[PDB]
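Have a look at the structure below, then the notes.
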Amino acid sequence: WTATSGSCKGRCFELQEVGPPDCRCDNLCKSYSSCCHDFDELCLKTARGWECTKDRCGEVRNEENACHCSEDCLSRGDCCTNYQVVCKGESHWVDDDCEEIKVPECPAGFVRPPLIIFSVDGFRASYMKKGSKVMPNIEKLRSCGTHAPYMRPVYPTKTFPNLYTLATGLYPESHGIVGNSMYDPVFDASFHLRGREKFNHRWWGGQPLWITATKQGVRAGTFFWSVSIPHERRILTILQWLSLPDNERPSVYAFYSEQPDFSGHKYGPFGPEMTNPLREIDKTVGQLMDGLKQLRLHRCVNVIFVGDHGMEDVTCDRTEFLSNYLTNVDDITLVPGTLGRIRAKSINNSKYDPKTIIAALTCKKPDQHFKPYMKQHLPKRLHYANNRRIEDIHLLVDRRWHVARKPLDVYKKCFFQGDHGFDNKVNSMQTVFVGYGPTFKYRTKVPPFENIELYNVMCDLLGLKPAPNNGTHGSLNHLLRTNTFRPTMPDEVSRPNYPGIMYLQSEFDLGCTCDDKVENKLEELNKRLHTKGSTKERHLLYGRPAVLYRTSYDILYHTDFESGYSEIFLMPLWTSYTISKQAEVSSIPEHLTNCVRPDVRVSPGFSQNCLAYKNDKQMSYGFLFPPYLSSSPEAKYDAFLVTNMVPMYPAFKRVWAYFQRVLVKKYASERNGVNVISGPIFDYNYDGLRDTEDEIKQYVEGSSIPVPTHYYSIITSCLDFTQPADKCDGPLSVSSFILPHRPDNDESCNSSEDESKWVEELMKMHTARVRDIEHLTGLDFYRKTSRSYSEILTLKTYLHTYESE
Ligand SMILES: *[C@@H]1O[C@H](CO)[C@@H](O[C@@H]2O[C@H](CO)[C@@H](O[C@@H]3O[C@H](CO[C@H]4O[C@H](CO)[C@@H](O)[C@H](O[C@H]5O[C@H](CO)[C@@H](O)[C@H](O)[C@@H]5O[C@H]5O[C@H](CO)[C@@H](O)[C@H](O)[C@@H]5O)[C@@H]4O)[C@@H](O)[C@H](O[C@H]4O[C@H](CO)[C@@H](O)[C@H](O)[C@@H]4O[C@H]4O[C@H](CO)[C@@H](O)[C@H](O)[C@@H]4O)[C@@H]3O)[C@H](O)[C@H]2NC(C)=O)[C@H](O)[C@H]1NC(C)=O
Ligand SMILES: N#Cc1cc(-c2cc(OC3CC3)ccc2F)c(OCc2n[nH]c3cnccc23)cc1Cl
Ligand SMILES: [Ca+2]
Ligand SMILES: [Ca+2]
Ligand code: NA
Ligand code: NA
Ligand SMILES: [Zn+2]
């Protein structure tokens, strides 16, 4: 209940929220149906519009007007944004030449440059170039400030997940806003765009910027604007707040535009009807900048122009229906559209089986436009699993398509021509970033980066300590003139052992065999030196990775590769090797096909054994350093060491063998050598973080050999590919993957064909950042390069996407 007969007199857009049943004049009052009786009259004035005209110049103040053209308006902070242009012969901000802002030029009493976040819903990245002729204000921001060619949103590429990611630096799985619609089974409650339940604070995890600010003594303007408040009024409210006295004035502000998303849904991303919404957004930017200029803040405020996601062409006719696949279609609930999420209609139905639903949705039609996944099998780059609000069954929908339960759901709801929500690496979902101000760089282009990184930077811009988040603080230092955060490398927690030869052959009883009994002082000293690390500079180019948790491991040196061998997991945590452009691929000789060799540096008790694999009818093995890339017949024996073996399902060995036999050499040819680091990952609870021993759910039968959930590789070369990988003087280039270790290739519908038609496609889908691997392994890479640490942090957040331009 609201006693709406209090008044908003002198309280319009009050920052502090007053408590029911006392009536509200703050922004959200509309959304709670709680504004005071006179809120529209006092706070939403529209009289005479939003622009001064010559005849109004120096008028007598009339408090009914939406904005003012009277001599006292500047000191009141409530002039129309074009007041100085119309009435004082000033230029619009957009018509002024741009001039470097070397230092903040702020009015007295400003403690720090304010930050304004100008967020635009549905603003696809390519609009910056394709719409540049109709967006002069935005184009000046872009060209004069710091910009990326695009910014990667998070998955799903929907509004609230992305704007709340911007606010918190967290993946949706951690912040809790995992789509625009959700069911939380602990709460037994549903979150929707419509209605009121979405304002309940239990939906919203982490700590958004406005709370981070407030807790640290920095005042914040509103981040949420009610849909009925027009854009001109949002801008005027921000400008008025900026005119407050020093002790009352916020330091961080947000503007939000529902456009171009609103029109994009109706008309498609490049519909002719899209030109107007872009013109209008640009006009709004013009109003803000003119307003800032009038208040002498245009060379003081840092402005971020940022989108939440892009927009793709999507129509009703490109809809797949689950009713064409499942018989039981009324036993399920689908969250539909540009992604699919499936759960049981009733928890009382114990005849509901996820395995049979997945199988009925897998590779059933030749051009099928969605792919089902148990959430733990989604590409790890999506970070979309560790939340009870994300249903176990997920459908990744192809760009340009929808999924629905039944046809009736589409015509009892063609209207729309645009949508978004798809995989966050899809080009059409990419959105925009521009930063303009004293703290940003001048006329600077930066590479594309992920929106999870911005929270840290916004905290840096405001002198705030960020709450714990998924950004990598320092990775965006290259955007900034000053206020950089100077991170240090994490300390190594576990130092390795360096074992020598400590065991005789006959101490091992592993059930392994190798045809290797084949016998020189020239080559005897030479092989001793390889085992003490004489080739390690060739194979370990960026130093050894640091182990950031407590464990027991050994460094093992060899002619062609170096490894960090875990005594706890009985396999390497990592294996490092360099393949030059010139290297030759060879086969596994006939006599070595089943060869596994005890490693006399490592006890039997901390070794794998061949008998376990013999007895485990589902599990085979592979090697981390590939025998195919041995430098010589003699060196090839090292590749068959039991310490280089890892457990692999035969179906996965098809993938791994093609990667090692064909792809590594291809990449060395294309990139002028590559350094490769490969290893296992264990993420049985799908939290994106390294498992401890006691979290492992599967072992090679009858043994303590833990089975990885995934295998990674990090492939590094010289960005200047005219230099070979192993003699690179400058910046590096990386691509990585985290392949799911699956007992079938059901994910790849064309897997009956030759690996050349499907393996690389799988690997592209599971592309990853080095940082993703770091989380999953507790390893810290690139510890010894000639590069700055901030540059290395940037490299570690790079994602190789495999989209064209
Ligand atoms: C991305 O960045 C984020 C942020 O840094 C990373 O997330 C952190 O990961 C940590 C490890 O997974 C995690 O630490 C745990 O926190 C527990 C306390 O948590 C509460 O308080 C914090 C701080 O204010 C708060 O942020 C949390 O908020 C979560 O939950 C509410 C809903 O209840 C949501 O509003 C919110 O969205 C958020 O949900 C997300 O996180 C939780 C896990 O915390 C998930 O379950 C959800 O799915 C969702 O993703 C909390 O309200 C603390 O109690 C834990 O301690 C246990 O583990 C330690 C290990 O040191 C052990 O020693 C203890 O014994 C203890 O175990 C006991 O409880 C067990 C479980 O009940 C039980 O089995 C044992 O037997 C014991 O009794 C732990 O320290 C941290 O909370 C989150 N933070 C956030 C914001 O998510 C994330 O990892 C990064 N991602 C990547 C890929 O790097
Ligand atoms: N950084 C950031 C940032 C966060 C938000 C946001 C606000 C929120 O407010 C609580 C009361 C729900 C919650 C989550 C958010 F992510 C945001 O919201 C703009 C918005 N105003 N009006 C809309 C209508 N629909 C969708 C979004 C908005 C804009 C930005 Cl720049
Ligand atoms: Ca949106
Ligand atoms: Ca884990
Ligand atoms: Na086997
Ligand atoms: Na298949
Ligand atoms: Zn939309």
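To match Swiss-Prot, the residue numbers of chain A are left as they are there, and the shown ones run 51-463, 468-573, 576-591, 617-886.
Placement of Cβ uses the backbone N, Cα and C atoms for every residue, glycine included.
Residues near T209 (mutagenesis position) in space but far in sequence (CB under 8 A, at least 6 apart, same chain), listed by position: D171, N230, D311, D358, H359. Taken from Swiss-Prot, the feature active site, nucleophile covers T209.
All chains included, 23 other C-beta atoms sit within 10 angstroms of the C-beta of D311 (mutagenesis position). The 1-tetradecanoyl-sn-glycerol 3-phosphate binding site annotation in Swiss-Prot covers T209, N230, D311, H474.
Annotation source Swiss-Prot lists 1-hexadecanoyl-sn-glycero-3-phosphate binding site at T209, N230, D311, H474, citing similarity to another entry.
Per Swiss-Prot, domain 'SMB 2' is recorded for 98-142. Summarised by DSSP class, the composition of the domain 'SMB 2' (98-142) is 12 helix, 5 strand, 28 coil.
In the three-state DSSP classification, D171 (mutagenesis position) falls within a strand. Here Swiss-Prot notes a mutagenesis experiment, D171 to N, with the remark: Abolishes lysophospholipase D activity.
Look at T209 (mutagenesis position): DSSP puts it in a helix. In Swiss-Prot, a mutagenesis experiment is listed as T209 to A, annotated with the note Abolishes lysophospholipase D activity.
Per Swiss-Prot, mutagenesis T209 to S is noted as: 15% of wild-type lysophospholipase D activity.
The annotation that Swiss-Prot gives for the mutagenesis experiment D311 to N reads: Abolishes lysophospholipase D activity.
For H315 (mutagenesis position), the Cβ neighbour count at a 10 Å cut-off comes to 18, with all displayed protein chains included. Looking at Swiss-Prot, the entry for mutagenesis of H315 to Q says: 20% of wild-type lysophospholipase D activity.
Here Swiss-Prot describes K430 to A as a published mutagenesis experiment; the accompanying note says: Impaired secretion. No effect on lysophospholipase activity. Secondary structure at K430 (mutagenesis position), as computed by DSSP, is helix. Here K430 (mutagenesis position) comes close to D764, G769, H791, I819, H847, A849, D853, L857: these same-chain residues lie at least six apart in sequence, with C-beta atoms under 8 angstroms from its C-beta.
With 4 residues unmodelled in between, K463 and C468 have Cα atoms 10 angstrom apart. Taking the centroid of the Cβ atoms of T209, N230, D311, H474 as the 1-hexadecanoyl-sn-glycero-3-phosphate site, the other same-chain residues with Cβ within 8 Å of it are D171, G172, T207, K208, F210, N212, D358, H359, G475. Once the 2 residues left out of the deposited model between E573 and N576 are set aside, the two flanking Cα atoms are found 8 Å apart. Secondary structure from DSSP puts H315 (mutagenesis position) in a helix.
Here the Cβ of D171 (mutagenesis position) has 22 other Cβ atoms within 10 Å, regardless of which shown protein chain they belong to. Proximity of the mutagenesis positions (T209, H315, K430) to ligand 2: a Cβ under 6 Å from the molecule is found for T209.
The recorded positions near ligand 7, defined by a Cβ under 6 Å from one of its atoms, are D311, chosen from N230, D311, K430. A sphere of 10 angstroms centred on the C-beta of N230 (1-tetradecanoyl-sn-glycerol 3-phosphate binding site) encloses 17 other C-beta atoms. Residue density at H474 (1-tetradecanoyl-sn-glycerol 3-phosphate binding site): 30 other Cβ atoms are found within 10 A of its Cβ, drawing on all protein chains shown.
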